[PDB]
Number of protein chains: 2
Amino acid sequence: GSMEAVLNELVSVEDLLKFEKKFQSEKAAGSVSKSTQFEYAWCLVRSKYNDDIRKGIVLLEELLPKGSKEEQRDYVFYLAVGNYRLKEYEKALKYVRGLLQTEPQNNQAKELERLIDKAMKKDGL
Amino acid sequence: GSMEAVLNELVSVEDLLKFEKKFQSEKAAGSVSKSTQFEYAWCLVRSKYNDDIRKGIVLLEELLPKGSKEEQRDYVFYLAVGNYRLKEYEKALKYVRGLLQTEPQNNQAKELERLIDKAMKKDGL
Ligand code: NA
């Protein structure tokens, strides 16, 4: 599908609250999983609200050294998304260019790079 | 990420209205694209509302003979999602098993098949 649609997607209230409650439950139990932390962070970085996106970025950065290679690909993609949403354009490009270093022919990553750069330059940065 | 999360995702009000307005604009112009029709159908089949999901399924079935191979993969996946959401379990399984015929090692499709079958049997069907 469309990278622009995925990059600009806003999570629903219902899904954000569903995975927030799931994360809170595991944290209460003292047994947080990479899977649930990622599901919650995936919702947070797609929120309309700055404080949510910032929290989602922290949760993804926590996951990064714990992920297998196939997991880290997902974390880095949504770290690019989340930083883009905060106008952390430099960091967003750093994350996507890391992905491209490992996957130079990944044109989905290339399109994400274009969409971040377009926004950054539109903002005068 | 998680197939269960993707299968049960509810689209946000903002995205559904964004792509609905985009589709309406192209229809008004007389120039509907596969891309925009798919974006709108992708939101519709993730709606909470039956009439939306049904309309999204029609729009995807319209796209099926117009899609390249890589496009049809996306259409069939979200035809499985949409039919699952309507408790059209037979049709949902038909769509995912079509995907598996062409991609037998696609374990994401396999997990989608399990999640549809689990729901179908839980419903006594
Ligand atoms: Na919403």
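Along the chain as shown, the residues are counted starting at 1.
Quick check of the header: X-ray crystallography, 1.7 Å.
Cβ atoms are placed via backbone N, Cα and C, with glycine included.
What Swiss-Prot annotates here:
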MUTAGEN   B:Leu16 to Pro (Swiss-Prot position 14)  Approximately 40% of cells display fragmented mitochondria
MUTAGEN   B:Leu44 to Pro (Swiss-Prot position 42)  Less than 15% of cells display fragmented mitochondria
MUTAGEN   B:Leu60 to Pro (Swiss-Prot position 58)  Less than 15% of cells display fragmented mitochondria
MUTAGEN   B:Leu79 to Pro (Swiss-Prot position 77)  Less than 15% of cells display fragmented mitochondria. Shows greatly reduced binding to DNM1L
MUTAGEN   B:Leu93 to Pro (Swiss-Prot position 91)  Less than 15% of cells display fragmented mitochondria. Shows greatly reduced binding to DNM1L
MUTAGEN   B:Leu112 to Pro (Swiss-Prot position 110)  Approximately 40% of cells display fragmented mitochondria. No change in binding to DNM1L
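Taking CA atoms as the reference points, B:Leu60 (mutagenesis position) and B:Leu79 (mutagenesis position) are 7 Å apart.
For the pair B:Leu79 (mutagenesis position) and B:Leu93 (mutagenesis position), the C-alpha distance works out to 10 angstrom.
Cα proximity to B:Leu112 (mutagenesis position) (within 10 Å) is found for the following mutagenesis positions from B:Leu16, B:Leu44, B:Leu93: B:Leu93. Annotation for the mutagenesis positions B:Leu16, B:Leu44, B:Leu79, B:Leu93, B:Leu112: lowest Cβ count within 10 Å of the residue's own Cβ, B:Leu93. The number of other CB atoms found within 10 A of the CB of B:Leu60 (mutagenesis position), across every protein chain shown, is 27. Between the CA atoms of B:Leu93 (mutagenesis position) and B:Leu16 (mutagenesis position) there is a gap of 26 Å. Annotated pair B:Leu16 (mutagenesis position) and B:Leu44 (mutagenesis position), C-alpha to C-alpha distance, rounded: 7 Å.
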